[PDB]
Protein chains: 4
Amino acid sequence: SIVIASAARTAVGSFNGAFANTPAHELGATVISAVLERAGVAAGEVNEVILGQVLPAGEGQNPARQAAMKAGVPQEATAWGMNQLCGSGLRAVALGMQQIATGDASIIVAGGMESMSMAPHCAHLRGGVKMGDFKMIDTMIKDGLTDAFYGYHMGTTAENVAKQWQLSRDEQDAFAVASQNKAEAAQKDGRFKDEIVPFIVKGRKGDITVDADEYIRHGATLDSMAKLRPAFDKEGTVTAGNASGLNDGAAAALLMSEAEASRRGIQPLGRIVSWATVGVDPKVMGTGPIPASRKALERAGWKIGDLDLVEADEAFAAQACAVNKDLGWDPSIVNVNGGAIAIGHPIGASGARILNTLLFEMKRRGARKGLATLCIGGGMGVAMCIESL
Amino acid sequence: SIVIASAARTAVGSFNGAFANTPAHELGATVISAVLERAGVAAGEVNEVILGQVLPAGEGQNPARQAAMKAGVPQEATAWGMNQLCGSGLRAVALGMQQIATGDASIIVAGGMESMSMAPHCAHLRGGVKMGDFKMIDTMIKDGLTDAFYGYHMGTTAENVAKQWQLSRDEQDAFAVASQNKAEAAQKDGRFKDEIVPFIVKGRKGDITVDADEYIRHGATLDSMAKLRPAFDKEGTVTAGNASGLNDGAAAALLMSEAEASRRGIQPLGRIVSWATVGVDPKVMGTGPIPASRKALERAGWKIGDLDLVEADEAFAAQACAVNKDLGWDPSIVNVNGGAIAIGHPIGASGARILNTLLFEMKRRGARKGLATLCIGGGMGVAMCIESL
Amino acid sequence: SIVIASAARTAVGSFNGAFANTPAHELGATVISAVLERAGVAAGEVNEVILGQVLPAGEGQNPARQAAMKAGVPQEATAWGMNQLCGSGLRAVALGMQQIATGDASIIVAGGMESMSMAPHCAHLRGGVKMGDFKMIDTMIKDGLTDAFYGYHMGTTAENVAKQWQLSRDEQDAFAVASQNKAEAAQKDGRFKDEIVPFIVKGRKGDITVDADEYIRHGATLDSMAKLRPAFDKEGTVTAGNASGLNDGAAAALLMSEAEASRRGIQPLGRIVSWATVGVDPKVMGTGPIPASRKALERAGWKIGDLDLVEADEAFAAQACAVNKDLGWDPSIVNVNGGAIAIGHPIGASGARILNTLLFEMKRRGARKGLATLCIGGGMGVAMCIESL
Amino acid sequence: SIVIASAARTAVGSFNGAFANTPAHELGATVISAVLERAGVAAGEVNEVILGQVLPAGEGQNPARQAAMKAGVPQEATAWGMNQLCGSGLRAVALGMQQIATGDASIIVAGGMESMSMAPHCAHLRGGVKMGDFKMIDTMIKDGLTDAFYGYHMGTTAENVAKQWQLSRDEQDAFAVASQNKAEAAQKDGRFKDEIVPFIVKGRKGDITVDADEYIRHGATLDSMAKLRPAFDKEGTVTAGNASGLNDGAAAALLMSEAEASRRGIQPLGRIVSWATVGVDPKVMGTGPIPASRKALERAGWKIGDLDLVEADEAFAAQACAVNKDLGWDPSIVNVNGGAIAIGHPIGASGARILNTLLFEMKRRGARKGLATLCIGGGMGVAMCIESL
Ligand SMILES: CC(C)(COP(=O)(O)OP(=O)(O)OC[C@H]1O[C@@H](n2cnc3c(N)ncnc32)[C@@H](O)[C@@H]1OP(=O)(O)O)[C@@H](O)C(=O)NCCC(=O)NCCS
Ligand SMILES: CC(C)(COP(=O)(O)OP(=O)(O)OC[C@H]1O[C@@H](n2cnc3c(N)ncnc32)[C@H](O)[C@@H]1OP(=O)(O)O)[C@@H](O)C(=O)NCCC(=O)NCCS
Ligand SMILES: CC(C)(COP(=O)(O)OP(=O)(O)OC[C@H]1O[C@@H](n2cnc3c(N)ncnc32)[C@H](O)[C@@H]1OP(=O)(O)O)[C@@H](O)C(=O)NCCC(=O)NCCS
Ligand SMILES: CC(C)(COP(=O)(O)OP(=O)(O)OC[C@H]1O[C@@H](n2cnc3c(N)ncnc32)[C@H](O)[C@@H]1OP(=O)(O)O)[C@@H](O)C(=O)NCCC(=O)NCCS
Ligand code: NA
Ligand code: NA
């Protein structure tokens, strides 16, 4: 039915890193033009662009639109943003598939973009503050990383799952390191060369080409890892190390019918066979990828053991472990090239980021059936099933 | 096969007025509660809440999930927000319709919520400001009213449609005057009591019930309309009087399959027969509703003259006059109870707001074929065809 | 040897009231002009302007110079501000006196100005904020009303005095009401007309003449007072009703030698016979006037009983009561016309505001010896002895 | 009559450099301690602390008092700040001397402290901002560096002086380069060691001792000077190179009578023989030292040629050259160890910084008669004559 023609992600940038001053939509256009070029499709053939983005504050009117226009998609087309937090990137892909499945469109670009780096501070000041201190709110912490129900960090939900699945400091540390290593290796074997399209951070003192994931640490040791203090709970288990970071990035996918691809002689990066989204308690939102991964497989008629390759987003070691334990798929096919503890977690783009890494790596090893899935703040999961053609 | 089982909107509040300190998700909760109540559907049956919102800055993670959970919908359902500017409110309905149409959901509550009063000022400060003055950006003007591409105000784009369509000052003045009068008469005659669910503004100094649109001005005269100076060009045509305002409000629909409604003995407000969205030159985004309104009538197999009732949004008098003039539908069926020039333009929820007025006026005057449409910054249109059952 | 040739003060304004948008130096300018007119001295003859000012953040370079220049004092003269908190207004007079005393100047305009309304919110942003919320600090509260040592509001220093001196809520309220009633009598009898110079608040739509203390309430009851909640301690004793207020205003004196005055045929308001400032524990800063008044009297060779009229500043009812109790002066010659609780308390100006009231009441009643004194945040007091010529 | 018993200044820090996070009063405290220790006088004997300070916004009530308490000056003593812009530090000493001269105090510690690095951005938000962008004002620029009357930067008055005196770019550069070279020589010869007191920047990450002027560049070349662009007028002559810096630091002197000094067996750095402050046109504010020095010399009974040593502050090469040409003093006795262009210019402390450099160099080379002088924004100059004992 619906296939992914092509895909691309920018490298994933460290917080205030290569993209410190690069507005999301600039990362997005690059990625739009990327899927386009790789597919042999002209921008004038794009009906719509759908982009997950949690933090567009201050970036001006509809950053999705801006990104599509800069990428050369004509004014005739349409563009919008959407927000299911860390699910946004993956969900945008599903919402775009559904544009084609309902016949409301023929060709969509979909994914996510996020500049956590560029997120402003804000305060409501219309009424006027008559007397006293007021807080300038970090929209990155407030609108993306803080649970609107208990008022604590996602980091706390992690701790929750930790004590609920009794995961030890070390057990999680072990997860992180393995991730860090798997990521470093993959990078060396050039396993990211394909999916990554380079971004030119144009300066005034000179242009800089970013085409490599700068968040991944080489020479990751469990022992400097073990030296870190917990980031949230004063006597907790979760650390800056066994948890993903704050990052800038973008990623997307050219969607069209399987029929359309044939006519254009395109070798699709895969076929979207199913998807699901499901909720759970906000206090353990990191469990979301479990009900979601099951409803998705259910809808596919796939058994947990049909999966050749999985991409379960590593929002946290504590929760990724929980996911892995509860569903119990073969960990050797889970995050073969390292997860987000190493690569980085650009909120609104993370879902499409892992989608790319799934698809290119599926191609790489000729795997038939893959899955990708992420946890979502507020208490949700999102998952998708892909099958090679 | 997809029907709007029910619908509800808040009264629309004036800028920094009755909802001055009411966050969007709260108006959204009251509205989600009501549609469930008016359809006789339990919160526990809601598969997903989809809410349009342009200005979430500062409101915390996924406000949609915030409205949903406050409305009683269980942690097991899902929620997300989307932004296609003034088109958001309607688009969400279209997206929700798709959820059930693809067989991914049974029951959605969709629409939007906007608090332009609560919108904060922001500034990007992570690098720090080494030296000199910097600007605190008003996210309402920046993310909602400012064209990303030409940098001027939506009002300036109206001036564009004004010059392109040669619409004089008195021409728009009269348009606004009628709007105001039709809004005042509709309010007095009680034609708004149906679609409005009362909102309780909890105040430390006592509670207040808001159930009336407070933006409508009683006794709008052509003369006082012509005493105003241009709001966007020293020697221009657009004024405060012939443009919509800045407003707060929320509005939703409850969709399910036509079969589902029959199983429940629910008499739907309408069936969604078609929808569309098109793009145009950002300079004249006001023209947006023309390609969209048409594309929607075509997808429906309807002639223009087939329409019994039309809701075509009045972002500005200039642009609405233009849309009416092109499509040439009988004006006396356009904005029968007045438009956003009087009632208000709560951006994110505006699309769902006109859909509300549409449905309840279609029911009371017994109209069969209806359509709402809105224009969208960055040059875009949205439209939906509805039909009673 | 040094006399006060003339005096003047603006009306004292309410917080965000009459002078809500008037910069301190504009208030300053008017007052400088007044003491000039009243003395028959030309702007051209001024040597220096000394103005106490606590909260000048954001007002531009050396506001004191801005005022002198706005008043047509020549560029060849000099101006500066100084800051001894609530003691600033009077201290500036002692400082002006010294200039002349040491032969370094002949004619000084001295006093204070304050717009607490105009005081801005600020934050150090150079280093930048990587992550998280920061506080926008209210400079008024931070730089004028909070103890830098103990972290608490001046009101809390007042509670400290109330406990040590065992002054009850009722003893305090009574003092406050008495202050209000005296001030109201004085205002109604016109006893403030001499000292006050009108100030014209320029405004787009209409200029407004402010020539009456607007913060003085009429017919205020012991009852309403007794019903107020403690403002600084949820189970304290100090309230908004028995503390001074937050206010805008300016006040000045024109200093010159007794001989210079005699050559000019000026009949001075008084002779500055001595002054003094002394420190005390910051925790009980309201006791400052006790030591300071004693030192000043001792310097002047006066017994407390020699005083005919006293202006003992009312920062707080608690401290005002403590001062009188320790000092023992006939309370019926203290704040004869009411004090800061009823009149207002523009910190940087307050010292000069009471000097104005002292001087003009001494004149009208034929009093020979007077004293003025204020308490000083952070643990200080200042006083000045005046003798009629 | 009045002598300077001892003196001390901190190393002068670079903008956001060594003291990027060090509040002025912390620098002030160290320097109060230093003068005490140096004179052999105990903290308990201090009567009053007078500290010039131009940018105290955000530091809290009366930083002067905070500095004094931190150095253990007793609570019974007093403290205040004052502001004559760049003249503050020197003016504070004249003020301090006056306290003693008029018999009101015996022991005074006076000078200035400034943390331009810690100066915050601010904005007046009490009235509320109904809509639209607003400025966060940099207090350092607004309250320290911008003329209040013409609205331009101090550097523009420097340009004005350049034209009037016809000072070429090359001649300004030569002056600046000479200054850098004189400072480098003194620093390496150890000529700044006597005046400097170490300051420990207390870092959680291990303490740091700051005891050298970090702003003084080594091996600077006339060639890189000459390439620099004009910083204020895009076709002017004044640049970052031939203009002074933005700096942090503090300086003070312990004051007491000659008789008192003798009774304690102290050998004073010098006798204050006279001082003066004079106004000039704000447009050429950099000319202040001309009439101020002349007034001081005259008051001292001295001819210009009587001077053995001079500290004429170097706000800008252009003004320094004007002053030297008008006064005619042998340039080889002016700023013998380099000036502000090379050392730094922390507004409020500058006046007392050059007092330090003057005093120790006078002691070092047995110079008998010296003079310090600085220009002041708003059109003023201050100067003081010193004589050895
Ligand atoms: C966890 C978190 C709070 C950490 O805060 P942080 O202090 O800014 O992170 P940092 O790594 O920069 O903190 C400092 C240190 O950790 C270190 N560190 C991180 N990973 C390490 C590793 N694997 N091995 C060794 N050291 C490591 C150092 O780099 C460092 O020392 P430094 O002082 O020289 O820089 C933050 O990154 C976060 O919020 N992550 C999760 C966000 C989220 O939940 N996204 C969506 C999911 S729902
Ligand atoms: C146009 C706009 C900027 C108006 O600015 P504004 O002047 O601050 O709004 P106001 O209502 O306070 O107008 C000011 C005055 O005109 C008046 N006025 C407005 N309509 C009037 C009428 N029909 N008859 C008589 N007076 C009228 C006011 O009551 C008012 O009186 P005052 O200024 O003397 O106090 C604002 O409403 C807006 O942004 N409109 C467009 C929004 C938009 O683009 N939405 C999305 C579209 S894609
Ligand atoms: C005391 C203080 C905290 C008050 O805060 P505030 O409540 O915002 O000021 P308000 O006057 O509006 O007090 C609030 C209420 O009490 C009332 N009230 C105050 N004084 C009253 C009186 N004398 N009689 C009857 N009612 C009175 C109000 O009118 C008001 O009613 P509302 O809130 O229902 O509308 C503030 O004014 C303050 O800081 N004063 C002194 C600070 C200081 O130390 N100055 C320098 C000297 S060291
Ligand atoms: C002039 C001023 C604006 C400096 O601007 P700035 O660019 O922010 O500060 P900088 O020192 O980093 O100057 C910029 C550059 O010129 C260089 N430069 C400065 N002085 C130099 C010198 N003496 N020799 C060679 N190069 C020099 C830099 O090192 C730098 O290079 P970069 O662009 O690669 O970073 C600031 O110092 C100021 O406002 N001075 C006036 C202070 C004042 O008026 N006091 C009160 C008077 S009464
Ligand atoms: Na103090
Ligand atoms: Na001269």
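Sequential numbering from 1, following the chain as shown.
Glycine is no exception: its Cβ is also placed from the backbone N, Cα and C atoms.
Record features (Swiss-Prot):
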ACT_SITE  C:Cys86  active site, acyl-thioester intermediate
ACT_SITE  C:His345  active site, proton acceptor
ACT_SITE  C:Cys375  active site, proton acceptor
MUTAGEN   C:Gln61 to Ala (Swiss-Prot position 64)  Slightly lower activity
MUTAGEN   C:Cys86 to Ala (Swiss-Prot position 89)  Loss of activity
MUTAGEN   C:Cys375 to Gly (Swiss-Prot position 378)  Loss of activity
Is C:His345 (active site, proton acceptor) helix, strand or coil when read with DSSP?
coil
Write out which of the listed recorded positions, namely C:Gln61, C:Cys86, C:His345, lie with a C-beta under 8 A from a C-beta of chain D, sequence order kept, or 'none'.
C:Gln61
DSSP, reduced to three states, assigns C:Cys375 (mutagenesis position) to strand
Filtered by Cβ distance under 6 Å to ligand 4, the recorded positions C:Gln61, C:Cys86, C:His345, C:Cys375 reduce to none
DSSP three-state assignment (helix, strand or coil) for C:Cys86 (mutagenesis position):
helix
Its Cβ having more other Cβ atoms within 10 Å than any other among the recorded positions C:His345, C:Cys375, the winner is C:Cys375
